[PDB]
Amino acid sequence: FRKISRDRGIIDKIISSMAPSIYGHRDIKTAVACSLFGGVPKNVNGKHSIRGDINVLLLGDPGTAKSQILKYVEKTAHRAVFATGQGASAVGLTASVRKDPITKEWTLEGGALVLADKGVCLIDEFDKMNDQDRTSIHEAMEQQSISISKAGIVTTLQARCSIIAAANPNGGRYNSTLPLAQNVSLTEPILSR
Amino acid sequence: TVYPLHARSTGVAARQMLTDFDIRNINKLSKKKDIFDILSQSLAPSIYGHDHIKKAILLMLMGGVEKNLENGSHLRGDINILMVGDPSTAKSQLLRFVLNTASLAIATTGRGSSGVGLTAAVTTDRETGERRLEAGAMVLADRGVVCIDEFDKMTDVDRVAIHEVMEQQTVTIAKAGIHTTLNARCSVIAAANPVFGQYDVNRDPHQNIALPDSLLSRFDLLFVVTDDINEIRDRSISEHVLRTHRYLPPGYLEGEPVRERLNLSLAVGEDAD
Amino acid sequence: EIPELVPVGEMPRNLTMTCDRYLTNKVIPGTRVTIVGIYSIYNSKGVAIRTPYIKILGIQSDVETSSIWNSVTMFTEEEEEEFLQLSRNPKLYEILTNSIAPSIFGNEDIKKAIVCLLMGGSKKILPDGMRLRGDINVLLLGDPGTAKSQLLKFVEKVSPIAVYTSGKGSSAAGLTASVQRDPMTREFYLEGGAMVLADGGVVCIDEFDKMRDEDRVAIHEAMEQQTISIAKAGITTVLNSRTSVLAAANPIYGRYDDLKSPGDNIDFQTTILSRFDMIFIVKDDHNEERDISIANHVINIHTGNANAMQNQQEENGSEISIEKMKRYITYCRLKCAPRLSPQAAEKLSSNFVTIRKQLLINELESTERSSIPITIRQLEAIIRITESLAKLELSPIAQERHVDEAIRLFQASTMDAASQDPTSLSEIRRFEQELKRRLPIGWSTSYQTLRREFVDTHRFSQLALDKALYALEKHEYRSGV
Amino acid sequence: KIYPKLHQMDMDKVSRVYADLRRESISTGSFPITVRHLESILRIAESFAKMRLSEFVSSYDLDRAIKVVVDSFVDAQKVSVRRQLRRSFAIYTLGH
Amino acid sequence: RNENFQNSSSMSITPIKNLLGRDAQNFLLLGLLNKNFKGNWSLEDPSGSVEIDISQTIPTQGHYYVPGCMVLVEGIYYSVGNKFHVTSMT
Ligand SMILES: Nc1ncnc2c1ncn2[C@@H]1O[C@H](COP(=O)(O)OP(=O)(O)OP(O)(O)=S)[C@@H](O)[C@H]1O
Ligand SMILES: Nc1ncnc2c1ncn2[C@@H]1O[C@H](COP(=O)(O)OP(=O)(O)O)[C@@H](O)[C@H]1O
Ligand SMILES: Nc1ncnc2c1ncn2[C@@H]1O[C@H](COP(=O)(O)OP(=O)(O)O)[C@@H](O)[C@H]1O
Ligand SMILES: [Mg+2]
Ligand SMILES: [Mg+2]
Ligand SMILES: [Mg+2]
């Protein structure tokens, strides 16, 4: 890796390296590869912090390998998770508590975003999934940690995960003349974050 | 031995003492016509204005006679007043003043309590082992002045429940396995905000408040509080607040932190009396 | 198990302990402790396996925070003496202002308001059954991505007397205090919610707008009463709520949308705004030069080599050991309570009715009532002055009215940015445009036309011409050269 | 093992970048540009430098990060303004 | 000082802001006289400014009076009329 690092053109080779089975998409390859590498986490005064993880927003026409792009992404960054988007919810992905009849108390249920933490987070079908769940994801990603206080469980879990949302344009086709926000059926704050 | 003292700020267990000196007192003023207005002024001394409102709450405080008839029909002497007011119209404090003034003083807000819980909870208790009656406010309500705030926000099931049970002043509690009927006669004050932030005269009052006339007619008084503002009255309110604020609490050092201590009341039992 | 250890994918294991009479009740839950006790085993009532626990021989605080402050001065007379010296020096007020929110690049009056809120408004108990409400809850409205949530988190880190939370993260039912069924008692017991914890603490919570509104209604009453009255489930418990809530709502469509109707802008009901008594705006700064300077600041704090120099520069003069800032804040809120209006009385006797009159002015500009949102603002403002003088404490010492005047001005214009119209500034912009559509071509010039029409505009002057110039002024030798 | 550091950086390059970012969100096809976008650019630079695998960030690798982010922004715009914006940013694009 | 000399002191000036709070009440004032952009004569102090009704106003014959001068005056304010109906101007 050091020997290739001093070799020049390594960056372009890596761009070609990410998802080779998807011909074209040079910019997309660049984005997803650099997300895999991810930024450097930054912290100020101990408490103030800057995320080291990258949240890729992707808008893709149906059948554009988006799920397969995610599948190539996973198994490449070791620690990985997959978010079906519609399948998960606010509770399911971010932080879940499960009443445990065998132990007789409320117990933590594995939040899939906690599973995302420490590794890359795959997100798919997100443009079609529930909006309250979307706001929950916003909250969770803002601090890189999920804070939950319910059912007597007031725990907060760090969520350090580079996420990549998969989305389809309004009608599946983006209109370049159309503004992006009009091409997007989702909220403005999410594209900002 | 046990000394029950449930009066607020460690009073007289909501049992006002009596002396013939105090008995002969007040009475000579009661002959004077102005005594009613003096009592009205005494109420909510921290609030400015609302003299007619203070008279209404005074009339609230005094309890009417429960006329009885040789049948299931028993006339109610309870006093029920509904009031609608803008936010921060002191009516919340007013309700609080009625609370700290009343003996029983069952008060909460529309979101404050569960309607079924306050009325009656028919769940079982494990130590008892069988189905239990648990009236959060209702059984506490009867035989005492009670209050409710933000009744517009109150759960509609509770609203329809309170409907006609405050008219008949009795609840059948026939829900679930327990069917014993328990009386709920009490005086209630309602303080719900308008649907709009402030009452708009252009909007109907029932447009301004969505609470149906059902049992809304069954309020012995109806009140509308509008925070309209006039230079003279605004100055009046401001000066009142100025007096209330710079005023150091009774005694204490001027530069002394608030204590609100336990009062270290040695007097207990007949000593407390 | 060691929240810092973060065993990846492992649920945090917990062990039971025992404490002796001179060890018990030393520390509270939710607080980390470095323990020294013998490893202990006993049978719970699975072969030859017994309950693992610890019998403690010594207790030390991993959080290292001192116990519930019983006014015993661990800072002693010395540290509080320099604390008062900082209070004695008025410049230290701006020191605390600047120190708060590192790398924010400005917003200094905002930081002043934050410091005043955290400082704690004095709760006065009247001899009457009444009692002056001390704490206030500040409302945070503005454009996203503007460090608002970041600032909230920083402030909560500064003052741990309360706990930072989020709307969705907090259970909708019983936000103040949830009711839960105990495993060994079928009765739904009262579990302490956030504002139970926030009681006695200045609390910051996120995503106010994103939160469901209905239970947020139950919050304004609790903060208003400074208690939490519950009669649900046949349980009539009432718990105190002495807290200073910091809002987090990006008003509508994310951005503040100041150039839009406040009802559209503020999704929250204006009654809630009045009951929470505070108003605040984050708008689009623009100022490409200031944007450049902000970028410089952000990269400086972002690059460790530069980050270090800003860190030490803030520390030596202003950031002065944020922890002992919190210690001083505790000591000086103990210094709040003694007195908060010695110097106020004389000047306040004029300025209070003064601000009342400016509120009357505001309703004068807001004829047609400007809909519901603007009507209750005067009442929340008159209560706001009373609570906000205590909020400002008299400053670190004895500087109440002279700055409260500026702060009330700031709030007045804050609301005016949303209370100028029911499209807000857009409607008065249209008014000044339909004015200027005659000014150059007709309408003479140089105030002569104003001396001519409507008989020296006298009828037009008192209301209509004032509305005209209020719209004109924004579009129409001390600072530049 | 690799943790590239921004020890060297181009302050004013990023300054002019965010300046151009301004007065573009005025376009109907343009989403607002905020501080967190700038932090995004910074973390993209960090990701590029990690991709370069050097323990020290490279200024020109950071430049390619700027290029990628600005190109993404331009693609986000409406095509009508997108051409004007691409001409405007062309003063930045050639440096990559 | 001069009002202390007149009477421990004579009538006291009333803050312009404290004026409008009451309509029919009489007050003593001290402020700078200037033309209001409404067109009336305005008496202005650090607390504020009030347009002055030049009618029913007697000048002190011992002193000149020009705009841009301070003055001690007595009169009603008429908050509804918002113009201080000064009676005597000194
Ligand atoms: N004026 C500023 N000075 C410094 N950093 C800023 C400034 N404005 C925004 N930021 C940065 O932008 C980030 C975005 O803010 P967040 O902490 O995510 O919360 P927020 O500003 O409330 O955003 P929303 O409204 O919740 S999407 C902050 O954490 C800061 O790092
Ligand atoms: N450039 C490409 N090269 C190779 N396969 C591609 C390319 N673009 C799309 N595909 C194919 O498109 C299919 C659909 O991918 P998927 O992400 O499931 O589609 P959708 O767009 O409906 O989410 C995949 O099987 C993938 O192989
Ligand atoms: N006329 C008044 N005099 C004194 N204080 C008042 C008056 N009207 C309102 N207030 C103040 O308004 C604040 C909020 O009153 P509150 O009881 O919450 O209002 P509401 O009537 O809307 O329930 C309190 O501090 C109260 O003292
Ligand atoms: Mg797919
Ligand atoms: Mg109220
Ligand atoms: Mg936020």
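Residue numbering in chain B adheres to Swiss-Prot, whereby the residues present occupy positions 325-597 in order.
Each residue, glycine too, has its Cβ placed from N, Cα and C.
The Cβ of B:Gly409 (ATP binding site) has 22 other Cβ atoms within 10 Å, all protein chains considered. According to Swiss-Prot, the feature ATP binding site maps to B:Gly409, B:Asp410, B:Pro411, B:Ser412, B:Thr413, B:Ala414, B:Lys415, B:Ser416.
Among the features that Swiss-Prot reports, domain 'MCM' is placed at B:359-566.
Swiss-Prot gives this note for the published mutagenesis B:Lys415 to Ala: No effect on MCM2-7 complex helicase activity. Loss of MCM2-7 complex helicase activity; when associated with MCM5 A-422. Reduces MCM2-7 complex helicase activity; when associated with MCM2 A-549. According to DSSP, B:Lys415 (mutagenesis position) is assigned to a helical segment. Annotation for B:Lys415 (mutagenesis position): spatial neighbours B:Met407, B:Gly409, B:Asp473, B:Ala515, B:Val549, criterion Cβ-Cβ under 8 Å with sequence separation of six or more.
Listed in sequence order, B:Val549, B:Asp551 are the same-chain residues six or more apart from B:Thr413 (ATP binding site) with CB atoms under 8 A from its CB. Each of the recorded positions B:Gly409, B:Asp410, B:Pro411, B:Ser412, B:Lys415, B:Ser416 was checked for a CB under 8 angstroms from a CB of chain C; the ones meeting this are B:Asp410, B:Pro411, B:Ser412, B:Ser416. Note on B:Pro411 (ATP binding site): other Cβ atoms within 10 Å of its Cβ, all shown chains, come to 27. Ligand 5 lies under 6 Å from the Cβ of B:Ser416, out of the binding-site residues B:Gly409, B:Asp410, B:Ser412, B:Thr413, B:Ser416. A sphere of 10 angstroms centred on the C-beta of B:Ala414 (ATP binding site) encloses 23 other C-beta atoms. Checking the binding-site residues B:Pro411, B:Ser412, B:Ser416 against ligand 2, none has a C-beta less than 6 Å from an atom of that molecule.
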